Amino acid sequence: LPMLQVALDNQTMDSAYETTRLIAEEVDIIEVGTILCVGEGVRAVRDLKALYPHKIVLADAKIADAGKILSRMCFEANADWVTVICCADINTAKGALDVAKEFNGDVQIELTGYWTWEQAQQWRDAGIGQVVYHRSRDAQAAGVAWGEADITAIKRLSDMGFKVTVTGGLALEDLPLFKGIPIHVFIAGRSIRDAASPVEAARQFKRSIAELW
Amino acid sequence: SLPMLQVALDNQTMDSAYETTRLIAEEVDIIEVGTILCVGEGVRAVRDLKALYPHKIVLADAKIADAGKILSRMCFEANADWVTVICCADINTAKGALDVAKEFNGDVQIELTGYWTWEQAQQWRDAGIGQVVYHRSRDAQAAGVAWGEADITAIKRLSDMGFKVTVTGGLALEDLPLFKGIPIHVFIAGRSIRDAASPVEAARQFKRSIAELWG
Ligand SMILES: O=C(O)[C@@H](O)[C@@H](O)[C@H](O)[C@@H](O)COP(=O)(O)O
Ligand SMILES: O=C(O)[C@@H](O)[C@@H](O)[C@H](O)[C@@H](O)COP(=O)(O)O
Ligand SMILES: [Mg+2]
Ligand SMILES: [Mg+2]
């Protein structure tokens, strides 16, 4: 079954705790959004893991360069997974993975923005086993919706051997679109953080997921 | 015009960054809060440094990839002068960051680290972006990738496109002559200045060399 991941795109830790104190036990993965990494620094990862050690903590650092330096900082802060932006040099993705192996963590390729299938092949050959298919937030606000092109690419990535995470302003009604595909993880940020009842929002995703998968 | 000198502070903590700034703040033109420092300390790095050097241009190398209006605003509210947007970012992300930049009389730079296309370069121009950072990846450098004709060609073409170009990537004094004849806007030095026996003398040697090759 696809796991449920909550994106913490808050600017301060106290803001993030308003959400985790409610749904921490309702999700599988607690992500330190890029906005939180830049707002508080890597201490966000260290503090959240200390609070929820039984959960998977993802540092959405979107590493672009200095792969072994930035990943080591996240894993030393106890992160389980870290993200590497899709346009990073292949040596950058490789370095982060090498470090991740030292901590028994893992690396994800953030497919935010422009990327190609040739790069996708390179990531496989490098040994990367996870990708995050992301519909850009700025793109969404510009009227961009989910479509067949996305479904097709997602299926293709899956056929390549990647464990695929789908994210990007996902609402409970968007789940049916991905039925049939073995999605590894579904990410929900605003739809859970900003719902009237975050707990009900989280449980409904879980419910819908178990029902469709 | 003479290319300016910018020091990249890719430190993990503020105190480590200050060991350098207390020495060369007045020897360089632009003080950069490297990505590593941002992730290490958070946006407070930008605010503290600007309060220390208000007369200097402070760049936040945030490498914005999405949520361009939110992240840029965070950096600008912390008093950054310039912010960087990673090259693969959706064009709307770059536009949104630029829109916020105008509100704070700041500016945006497209960070050319990794894979990008000329078609994308045209879009940045159309969007009104005036600065790009040609970067030779640090991980590629360690992999044995040196500065070559391929880079010079691209840099020249970006310059002809109307972009003010910044060059960076493990630059050493020996590499500067490779860019002679090109109207480079800024030369960024990180390790070559932070790790020298005498950072002050390292910074001055870069300046002297720049004045000699571009004067
Ligand atoms: O670009 C970013 O860093 C976020 O906008 C993005 O990764 C975000 O964390 C999404 O993955 C989940 O958040 P939403 O469901 O609210 O889009
Ligand atoms: O990718 C990064 O964040 C840095 O590795 C990179 O931007 C760095 O700041 C260089 O631009 C300057 O540093 P060096 O001269 O040491 O390569
Ligand atoms: Mg995220
Ligand atoms: Mg930098």
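Numbering of chain A is taken from Swiss-Prot, so the residues present carry the numbers 3-215, in order.
Determined by X-ray crystallography, 2.2 Å, according to the entry header.
In case you wondered, yes, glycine gets a Cβ from its N, Cα and C as well.
Feature annotation from Swiss-Prot assigns substrate binding site to A:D11, A:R192. Sequence-distant contacts of A:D11 (substrate binding site), defined as residues of its own chain at least six apart whose C-beta falls under 8 angstroms from its C-beta, comprise A:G35, A:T36, A:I37, A:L38, A:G191, A:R192, A:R195.
While the structure shown retains the original residue, Swiss-Prot records the mutagenesis experiment A:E33 to K with this note: Loss of activity. Of all the Cβ atoms in the protein chains shown, 26 others lie within 10 Å of the Cβ of A:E33 (mutagenesis position).
Annotated Mg(2+) binding site per Swiss-Prot: A:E33, A:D62, in sequence order.
DSSP gives A:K64 (mutagenesis position) a strand state. There are 26 other CB atoms within 10 A of the CB of A:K64 (mutagenesis position), with all protein chains counted. Recorded in Swiss-Prot as a mutagenesis result, A:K64 to A carries the remark: 16% of wild-type activity.
Among the mutagenesis experiments that Swiss-Prot reports, A:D67 to A is described with the note: 5% of wild-type activity.
For A:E112 (mutagenesis position), the same-chain residues lying six or more positions away in sequence with a CB closer than 8 A to its CB are A:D62, A:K64, A:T85, A:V86, A:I87, A:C88, A:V134, A:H136. Look at A:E112 (mutagenesis position): DSSP puts it in a strand. Quoted from Swiss-Prot, the note on mutagenesis experiment A:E112 to A is: 0.5% of wild-type activity.
Annotation of the mutagenesis experiment A:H136 to A in Swiss-Prot: 5% of wild-type activity.
What Swiss-Prot says about the mutagenesis result for A:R139 to V is this: 17% of wild-type activity. According to its DSSP assignment, A:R139 (mutagenesis position) is helical.
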Among A:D62, A:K64, A:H136, A:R139, A:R192, the recorded positions whose C-beta sits under 6 Å from ligand 3:
A:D62
Quick test of understanding: given the recorded positions A:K64, A:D67, A:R139, A:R192, name the ones whose C-beta is under 8 angstroms from chain B.
A:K64, A:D67, A:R139
For A:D62 (Mg(2+) binding site), the number of other Cβ atoms found within 10 Å of its own Cβ:
28
Check the DSSP secondary structure of A:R192 (substrate binding site), expressed as helix, strand or coil.
helix
In sequence order, what residues of the same chain, 6+ apart, have a Cβ less than 8 Å from the Cβ of A:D67 (mutagenesis position)?
A:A90, A:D91, A:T94
How big is the gap, in Å, between the Cα of A:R139 (mutagenesis position) and that of A:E33 (mutagenesis position), rounded to a whole number?
16
